[PDB]
Amino acid sequence: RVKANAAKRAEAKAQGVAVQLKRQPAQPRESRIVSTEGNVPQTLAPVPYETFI
Amino acid sequence: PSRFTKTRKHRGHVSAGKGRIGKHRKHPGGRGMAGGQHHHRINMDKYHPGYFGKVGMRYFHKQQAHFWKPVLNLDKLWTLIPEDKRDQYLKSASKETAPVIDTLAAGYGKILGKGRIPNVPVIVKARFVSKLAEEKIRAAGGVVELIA
Amino acid sequence: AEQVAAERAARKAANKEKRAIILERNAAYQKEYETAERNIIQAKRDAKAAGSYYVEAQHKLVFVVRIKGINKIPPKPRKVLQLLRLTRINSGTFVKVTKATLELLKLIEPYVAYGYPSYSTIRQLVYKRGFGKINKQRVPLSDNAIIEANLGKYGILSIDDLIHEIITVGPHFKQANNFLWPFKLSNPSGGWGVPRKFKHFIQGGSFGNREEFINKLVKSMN
Amino acid sequence: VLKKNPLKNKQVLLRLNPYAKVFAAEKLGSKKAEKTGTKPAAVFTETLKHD
Amino acid sequence: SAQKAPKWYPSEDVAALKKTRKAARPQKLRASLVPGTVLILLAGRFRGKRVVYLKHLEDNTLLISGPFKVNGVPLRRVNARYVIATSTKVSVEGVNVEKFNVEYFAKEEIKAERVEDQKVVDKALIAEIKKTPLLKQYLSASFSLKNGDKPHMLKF
Amino acid sequence: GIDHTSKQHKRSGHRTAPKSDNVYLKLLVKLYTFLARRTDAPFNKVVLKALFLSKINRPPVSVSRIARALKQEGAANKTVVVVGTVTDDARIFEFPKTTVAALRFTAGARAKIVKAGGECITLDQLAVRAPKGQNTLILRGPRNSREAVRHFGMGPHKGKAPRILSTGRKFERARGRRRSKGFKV
RNA sequence: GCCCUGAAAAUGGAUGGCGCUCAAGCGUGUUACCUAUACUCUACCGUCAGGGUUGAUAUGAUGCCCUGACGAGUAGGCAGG
RNA sequence: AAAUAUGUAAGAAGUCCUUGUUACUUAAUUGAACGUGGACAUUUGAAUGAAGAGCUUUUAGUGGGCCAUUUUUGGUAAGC
RNA sequence: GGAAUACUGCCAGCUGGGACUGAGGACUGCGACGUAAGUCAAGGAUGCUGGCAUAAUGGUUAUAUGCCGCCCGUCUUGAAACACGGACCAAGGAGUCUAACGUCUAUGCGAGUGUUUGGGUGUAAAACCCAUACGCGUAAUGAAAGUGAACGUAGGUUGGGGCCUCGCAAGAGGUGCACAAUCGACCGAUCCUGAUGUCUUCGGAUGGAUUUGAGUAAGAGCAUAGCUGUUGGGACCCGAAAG
RNA sequence: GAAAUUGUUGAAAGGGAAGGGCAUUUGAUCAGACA
Ligand SMILES: [Mg+2]
Ligand SMILES: [Mg+2]
Ligand SMILES: [Mg+2]
Ligand SMILES: [Mg+2]
Ligand SMILES: [Mg+2]
Ligand SMILES: [Mg+2]
Ligand SMILES: [Mg+2]
Ligand SMILES: [Mg+2]
Ligand SMILES: [Mg+2]
Ligand SMILES: [Mg+2]
Ligand SMILES: [Mg+2]
Ligand SMILES: [Mg+2]
Ligand SMILES: [Mg+2]
Ligand SMILES: [Mg+2]
Ligand SMILES: [Mg+2]
Ligand SMILES: [Mg+2]
Ligand SMILES: [Mg+2]
Ligand SMILES: [Mg+2]
Ligand SMILES: [Mg+2]
Ligand SMILES: [Mg+2]
Ligand SMILES: [Mg+2]
Ligand SMILES: [Mg+2]
Ligand SMILES: [Mg+2]
Ligand SMILES: [Mg+2]
Ligand SMILES: [Mg+2]
Ligand SMILES: [Mg+2]
Ligand SMILES: [Mg+2]
Ligand SMILES: [Mg+2]
Ligand SMILES: [Mg+2]
Ligand SMILES: [Mg+2]
Ligand SMILES: [Mg+2]
Ligand SMILES: [Mg+2]
Ligand SMILES: [Mg+2]
Ligand SMILES: [Mg+2]
Ligand SMILES: [Mg+2]
Ligand SMILES: [Mg+2]
Ligand SMILES: [Mg+2]
Ligand SMILES: [Mg+2]
Ligand SMILES: [Mg+2]
Ligand SMILES: [Mg+2]
Ligand SMILES: [Mg+2]
Ligand SMILES: [Mg+2]
Ligand SMILES: [Mg+2]
Ligand SMILES: [Mg+2]
Ligand SMILES: [Mg+2]
Ligand SMILES: [Mg+2]
Ligand SMILES: [Mg+2]
Ligand SMILES: [Mg+2]
Ligand SMILES: [Mg+2]
Ligand SMILES: [Mg+2]
Ligand SMILES: [Mg+2]
Ligand SMILES: [Mg+2]
Ligand SMILES: [Mg+2]
Ligand SMILES: [Mg+2]
Ligand SMILES: [Mg+2]
Ligand SMILES: [Mg+2]
Ligand SMILES: [Mg+2]
Ligand SMILES: [Mg+2]
Ligand SMILES: [Mg+2]
Ligand SMILES: [Mg+2]
Ligand SMILES: [Mg+2]
Ligand SMILES: [Mg+2]
Ligand SMILES: [Mg+2]
Ligand SMILES: [Mg+2]
Ligand SMILES: [Mg+2]
Ligand SMILES: [Mg+2]
Ligand SMILES: [Mg+2]
Ligand SMILES: [Mg+2]
Ligand SMILES: [Mg+2]
Ligand SMILES: [Mg+2]
Ligand SMILES: [Mg+2]
């Protein structure tokens, strides 16, 4: 990570900064739009008691 | 004085600061140096290694005096001349007329070499010297004169 | 010696100058907030229109209230409650949600109530029970100069600036949020709504993530 | 020497936050949102009332 | 000495008061209190007496009268919180009242003017009362709570 | 309740006055807390505290330890300050001029310093000549040269010297101190 | 599922007692309400901490002044009285 | 082959360039260890917290314990 | 097709009833309202009115009433215990003094320190003065005979308050006592090496070694006094069977 | 000339102990402050 951190620091500086190279935790998810096309929702229900044996 | 003392402060409490359970009793671990090799050994080794057993030769009827021989280091040495006179000898450091210091007269038995005297010449009268003390004393143009 | 008015001149004009900056800044935020809400609303509406589902971003900010007293508490959750600054019953703090704090929240679910706070309740938390930490010494917010003196360095030179850094989880949420002494809340005024507090919200108890239902609780407590 | 709640106490309400005056002037707390009439795709309704 | 002697005494200088911020503003009365309105007195010398309300004096009190010739109560001050305001009104539009204020009752038997003022105010009121049957009788009978009466229910 | 994270009602641990009853000490302290409250010079803050220190925490500084310090590069014209007493040392023969400000100078110490045409100054005189401690070199003495600390940390393999009254062969030098007698330490 | 049988011990006797039967019982749901030395705000005591203040010509510089937080306790320690 | 528990790491005591010292070590100025000189500052290297952190001396009482959830041995069992 | 309503949420929308508090004591802040003059609810209550001026309010006390409240002391895991002591009251009644000590602190002096065995002197067990010794300290290490502390600016490295220099500042560099860590040098012991030499077996220079010391490396001690702690003493007080 | 303990006088309470806590009624008693 060090050896890499040096690089993107060079790649920034030389260019004209804006780096940000601390690690960060998993962030929560952003919004998103899920389409229904090819994928209408399947409705499930709970299933009755049964024995097999 | 009694007035500043914790026992004035313990008045009214039951156990005088000695505890209710353990109590204050006469001689719990035994008296004095009891227990040394048994229930007090951990304390004795640690804090007092060396304590039990013997080393070395007995000497019957030893007379300290026989071995009286105080040390003085070059360190000092010029201290054995009073200051008024000291400066007179420090400057005009020479043969022909160099100070005689009688280190036995001052009550020393051996001259040792802790460190650095000025280049001034001294005539040093003593019973014993350490090889270094003499070397150093000489490199300033002095001598040791062995007395008794 | 002038100063009489002569340096009361600088001061009053400069103070006047600041309220101006605060005035336009608070106008900005209110536009920022209300188009922020409207967009999400038209998001959902557009997505239905297209035959689709707009799934909101997951919440980035939670607000945690310690619901449990100080006795008989296992070590691991005890430490976490300390680090989240919840060391007495009914006090609360804000928390930026990342994987590394989720797991904190998880370890303390039986002792806390938390959820996603609305603008209204972050605003009324801070206007009412908001206190800075200043050379320790818990100091009430009450004047904007108190804020600018300790958070100015980060932009943030007023009370609604503070709120804004909180609710939008800004680049300086850590300094901003730590600045706020943990909030000391009362017991809920109309009560807890449940017979027994110490089971999960989902089982008719009070502890855990109750999501947006936190606003009703915290308002009743504030 | 006495913490005064804004929220109740217009004096310090306005001392903190000067937007309060125009906020209330223009009502703003009761903003009328633009009436728009977009309608949901059949798909959405169908699966809403699906068993 | 018997006792020693402190090494520090309080100064005996008394501080000025801080500059307090407490404007007196006018007491606005509850809507039911409108001159011409009949009041039930709830306490006092004339407790239970039904009486006509005339003016809101500068010390917040209410100027009322019996009228004296009806029920025995004179032009008089009464406190607005020891009064039940009924819903029945006599018009009070020919009753002078300008004269009557706090100093008029500066404590300082009965002065000929009070005696006289009482009659000038009452003849006008009596003129108006006659316009509604039984009102005089109403005004001359005391109010009292009867078995079963529940003030928090009753309309007055 | 509060789940306290740290001891309550804890005193800071630091002296705040000296334990001494000496008026003149208390006067110097009157002086230096003033200087410390009103000058933002760090020298004054350091000096204030040293005035509070107990005798152990202010070992004597010898006049030869002073001569050394003046041998630092660029330090010869500095005025050395010692918040304690200053002692003499016949082990140095040639002692420089300078100005030493201290709490006490032994007879032989002020002699040596004065014989070289230097100057002994009290701390208040120092205050007046240097309200911000300008051009000043503070020296402290050896604290851990004390005989007491010889014995701190006594225990196996620690090498720290017995609390012992008589010494000689035959005092605490056998079982436990040599390989041939039980074991060694 | 509830109820009933299966169900035997010693002074008279215990859903805490009275008593209760579409309960004042059992299962479940919804409101309201009562009240801890706990929580919120405030005053006052003390403890710890951080500030301010030698400028005389009046009285405590270990003083005075501002501010914040905190307070269970046997054995035991220390402190001020 | 889990879950819970558990070792280490997340930088200035860091990273890179140049090339000095030795009796060690290499076929070898090869290496190894310690260095000189030079280049890059706080998004300098995750989170949260921090009524600060480190350190020294000395000394009291104590050294019969018992209980609850969970794991769990002996015992038919036990308020064992 | 077009509305209404419920539900949930928001308003820096308005407004009524009730309760508790009113700390502070000139001014000083941040504001609000006004064209202004001024005003204000803006860094902690004022205005107006009445009653009494006294046992009225308040304190104390006895009793009554609501609710609550088991004998203390002790040892104990656990005591109100069907564990022990204690009928009652006065008065007595238990960590002390001494020898020698550890740590801490105050004070005097400081490479020293300590007048009080003794002498001198006296307003006579005091106070005042003092010569020679002695004790501890200023050297260590060896069983001992013995030997005995600078390669060097009394060393290098890293951190280091403070000071110094530059800079408006932030910062940069210089110096760095104490203290800490680390690598060396010095003295003794142990082991090895064994020069110039010699009453030919004495002598032991010199350079070394995963060895070793309560050491050196520009001294810190000595004395008096106090709290706490240590050992010997009847040893906090009272108690055997015994010898 | 204390206390334990006792006689008389005066006042009060007392349905198988007494004594105690928070609060107020009632009786008795009393300081202060008003001007
Ligand atoms: Mg003693
Ligand atoms: Mg005494
Ligand atoms: Mg005492
Ligand atoms: Mg005590
Ligand atoms: Mg105590
Ligand atoms: Mg006591
Ligand atoms: Mg105790
Ligand atoms: Mg004790
Ligand atoms: Mg006992
Ligand atoms: Mg022995
Ligand atoms: Mg020496
Ligand atoms: Mg539980
Ligand atoms: Mg957080
Ligand atoms: Mg409510
Ligand atoms: Mg309600
Ligand atoms: Mg309620
Ligand atoms: Mg329940
Ligand atoms: Mg509330
Ligand atoms: Mg349907
Ligand atoms: Mg005003
Ligand atoms: Mg009004
Ligand atoms: Mg009539
Ligand atoms: Mg030494
Ligand atoms: Mg039953
Ligand atoms: Mg029941
Ligand atoms: Mg039920
Ligand atoms: Mg109901
Ligand atoms: Mg309370
Ligand atoms: Mg409080
Ligand atoms: Mg306590
Ligand atoms: Mg772990
Ligand atoms: Mg761990
Ligand atoms: Mg923090
Ligand atoms: Mg801090
Ligand atoms: Mg201990
Ligand atoms: Mg112990
Ligand atoms: Mg022990
Ligand atoms: Mg035991
Ligand atoms: Mg438990
Ligand atoms: Mg007041
Ligand atoms: Mg006041
Ligand atoms: Mg009276
Ligand atoms: Mg009366
Ligand atoms: Mg009586
Ligand atoms: Mg009871
Ligand atoms: Mg017992
Ligand atoms: Mg038992
Ligand atoms: Mg008991
Ligand atoms: Mg029993
Ligand atoms: Mg017994
Ligand atoms: Mg008995
Ligand atoms: Mg007695
Ligand atoms: Mg004399
Ligand atoms: Mg005599
Ligand atoms: Mg003689
Ligand atoms: Mg020897
Ligand atoms: Mg030999
Ligand atoms: Mg090195
Ligand atoms: Mg530097
Ligand atoms: Mg350097
Ligand atoms: Mg050696
Ligand atoms: Mg050896
Ligand atoms: Mg020794
Ligand atoms: Mg020694
Ligand atoms: Mg003893
Ligand atoms: Mg016997
Ligand atoms: Mg016998
Ligand atoms: Mg025998
Ligand atoms: Mg008699
Ligand atoms: Mg009583
Ligand atoms: Mg009472």
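In chain D, numbers come from Swiss-Prot; the residues present are 312-362, in order.
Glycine too: its Cβ is placed from the backbone N, Cα and C atoms.
Annotation of the mutagenesis experiment D:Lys314 to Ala in Swiss-Prot: Significantly diminished nuclear localization; when associated with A-315 and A-319. The mutagenesis experiment D:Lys315 to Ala is recorded by Swiss-Prot, whose note states: Significantly diminished nuclear localization; when associated with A-314 and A-319. Listed in Swiss-Prot as a mutagenesis experiment, D:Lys319 to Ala is described as follows: Significantly diminished nuclear localization; when associated with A-314 and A-315. Among the mutagenesis results in Swiss-Prot, D:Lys332 to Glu has the note: Leads to an inefficient release from ACL4 with a delayed assembly into the 60S subunit; when associated with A-334. The residue drawn here is the original one. Listed in Swiss-Prot as a mutagenesis experiment, D:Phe334 to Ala is described as follows: Leads to an inefficient release from ACL4 with a delayed assembly into the 60S subunit; when associated with e-332.
Spacing of D:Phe334 (mutagenesis position) relative to D:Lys315 (mutagenesis position) is 21 Å (Cα to Cα, whole number). Under the DSSP three-state reduction, D:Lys332 (mutagenesis position) is assigned to helix.
Taking all protein chains in view, 13 other C-beta atoms sit within 10 angstroms of the C-beta of D:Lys315 (mutagenesis position). Annotation note: D:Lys319 (mutagenesis position) sits in a coil segment as assigned by DSSP. With a CB cut-off of under 6 A applied against ligand 30, none of the mutagenesis positions D:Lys314, D:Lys315, D:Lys319, D:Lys332, D:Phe334 are retained. Its Cβ taken as reference, D:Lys314 (mutagenesis position) is surrounded by 11 other Cβ atoms within 10 Å in the chains shown.
When the mutagenesis positions D:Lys319, D:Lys332 are compared by the number of other C-beta atoms lying within 10 angstroms of their own C-beta, D:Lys319 comes out lowest. Between the CA atoms of D:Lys319 (mutagenesis position) and D:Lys332 (mutagenesis position) there is a gap of 15 Å.
D:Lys314 (mutagenesis position) sits 22 Å from D:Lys332 (mutagenesis position), counting Cα to Cα. A straight line from the CA of D:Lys332 (mutagenesis position) to the CA of D:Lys315 (mutagenesis position) spans 19 Å. With a 10 A radius on its CB, D:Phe334 (mutagenesis position) counts 15 other CB atoms from all the protein chains.
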